[PDB]
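Peer 1: This is the structure I have questions about; it appears just below.
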Amino acid sequence: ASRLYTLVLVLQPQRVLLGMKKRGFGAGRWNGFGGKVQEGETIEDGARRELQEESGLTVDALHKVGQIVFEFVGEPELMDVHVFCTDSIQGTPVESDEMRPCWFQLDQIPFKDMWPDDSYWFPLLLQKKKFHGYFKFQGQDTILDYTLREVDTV
Ligand SMILES: CCNC(=O)c1cc2c(-c3cccc(Cl)c3)ccnc2[nH]1
């Protein structure tokens, strides 16, 4: 039993756009743009919607780069996160109710203020490798189990 989510990373040649999450789950960490896929939209549609809702930005194209499954101990629903990349943004990022956007240099990624699983998979994305990951968390700080591999098809 799993719930569909999207995550979009805006990755340009020498920088990445992250947003400080201002409220809800994982508030106080720098995240990519995403959320729950709704009834009546495709996964990709949901990714675009979340990006626009959270940052103002629209894009030409999204590229599938990964899938991560998250289990949180004591929560019934697994999270099935479809991860996308883009380097064809249209607009300037702006702050929303949910996210405060900021550009980071690729050697200045704020890992200490990110989800701890990010240290494992985010480098694969920077290296342009497609991946499947699974992370079992106890609360929001502790990884109990994980798997991570590269794949040919996301
Ligand atoms: C490189 C930036 N990484 C992330 O943006 C990132 C997000 C998450 C989430 C998460 C929680 C709620 C909704 C969604 Cl879509 C994801 C859970 C664990 N690790 C994460 N990492």
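Chain A uses Swiss-Prot numbers throughout; the residues present, in order, are 3-156.
Header lists the method as X-ray crystallography, 1.9 Å.
Cβ coordinates come from backbone N, Cα and C, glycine included.
The N(6)-methyl-AMP binding site annotation in Swiss-Prot covers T8, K23, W117, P118, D119, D120 and is backed by experimental evidence. Per Swiss-Prot, the feature 8-oxo-ATP binding site maps to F27, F35, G36, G37, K38, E52, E56, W117, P118, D119, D120. Marked as Mg(2+) 1 binding site by Swiss-Prot on the basis of similarity to another entry: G36, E56, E100. What Swiss-Prot lists as domain 'Nudix hydrolase' is 3-132, and the listing cites sequence analysis. One mutagenesis experiment catalogued in Swiss-Prot, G37 to F, is accompanied by this note: Loss of activity. Quoted from Swiss-Prot for the published mutagenesis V39 to E: Loss of activity. Mutagenesis annotation in Swiss-Prot: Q40 to P, described as Reduces activity by 97%; the structure shown retains the original residue. Annotation of the published mutagenesis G42 to I in Swiss-Prot: Reduces activity by 60%; the original residue is retained in the structure shown. Recorded in Swiss-Prot as a mutagenesis result, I45 to K carries the remark: Loss of activity. One mutagenesis experiment named in Swiss-Prot is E56 to A, and its note says Loss of ability to prevent DNA damage. Expected to cause loss of enzyme activity. Per Swiss-Prot, mutagenesis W117 to Y is noted as: Enhances 2-oxo-dATPase activity and greatly reduces 8-oxo-dGTPase activity. Recorded in Swiss-Prot as a mutagenesis result, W117 to A carries the remark: Greatly reduces or abolishes 2-oxo-dATPase and 8-oxo-dGTPase activities. Quoting Swiss-Prot on the mutagenesis of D119 to A or N: Loss of 2-oxo-dATPase activity, reduces 8-oxo-dGTPase activity. Quoting Swiss-Prot on the mutagenesis of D120 to A or N: Mildly decreased 2-oxo-dATPase activity, nearly abolishes 8-oxo-dGTPase activity. Recorded in Swiss-Prot as a mutagenesis result, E152 to A carries the remark: Reduces 2-oxo-dATPase and 8-oxo-dGTPase activities and increases thermolability. In Swiss-Prot, the entry for mutagenesis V156 to A states: Slightly reduces 2-oxo-dATPase and 8-oxo-dGTPase activities and increases thermolability. The structure shown retains the original residue.
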Peer 1: Enter the number of other CB atoms within 10 angstroms of the CB of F27 (8-oxo-ATP binding site).
Peer 2: 11
Peer 1: Quick check: in three-state DSSP terms, what is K38 (8-oxo-ATP binding site)?
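Peer 2: Looking at the DSSP assignment, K38 (8-oxo-ATP binding site) belongs to a strand.
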Peer 1: Tally the residues of the domain 'Nudix hydrolase' (3-132) by DSSP class, grouping H, G and I as helix, E and B as strand, and everything else as coil.
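Peer 2: Each residue of the domain 'Nudix hydrolase' (3-132) counted once, the result is 25 helix, 54 strand, 51 coil.
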Peer 1: Report the mutagenesis positions (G42, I45, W117, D119, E152, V156) that meet this criterion: Cβ distance to the nearest atom of ligand 1 under 6 Å. Use sequence order and write none if nothing qualifies.
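Peer 2: Near ligand 1, sequence order: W117, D119.
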Peer 1: Which recorded positions (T8, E56, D119, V156) fall within 10 Å of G36 (8-oxo-ATP binding site) by Cα distance?
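Peer 2: Qualifying among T8, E56, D119, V156: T8, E56.
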Peer 1: Quick check: which same-chain residues outside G36, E56, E100 lie with their CB within 8 A of the centre of the Mg(2+) 1 site CB atoms?
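Peer 2: Output for this site, in sequence order: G21, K23, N33, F35, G37, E52, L53, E55, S57, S98, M101.
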Peer 1: When a 10 Å sphere is centred on the Cβ of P118 (N(6)-methyl-AMP binding site), how many other Cβ atoms does it contain?
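Peer 2: Step by step: centre on the Cβ of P118 (N(6)-methyl-AMP binding site), count other Cβ atoms within 10 Å, giving 16.
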Peer 1: With Cβ-Cβ distance below 8 Å and at least 6 positions apart along the chain, what are the contacts of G37 (mutagenesis position)? List them in sequence order.
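Peer 2: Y7, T8, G48, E52, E55, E56 - these are the non-local Cβ neighbours of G37 (mutagenesis position), listed in sequence order.
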Peer 1: Out of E56, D119, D120, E152, which has the highest number of nearby Cβ atoms, where nearby means within 10 Å of its Cβ, if these are the mutagenesis positions?
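Peer 2: The residue with the most neighbouring Cβ atoms within 10 Å is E56.
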Peer 1: Please list, in sequence order, the residues in the chain of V39 (mutagenesis position) that are at least six apart in sequence and whose C-beta is under 8 Å away from its C-beta.
Peer 2: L6, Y7, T8, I45, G48
Peer 1: In whole Å, how far does the CA atom of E100 (Mg(2+) 1 binding site) lie from that of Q40 (mutagenesis position)?
Peer 2: 17
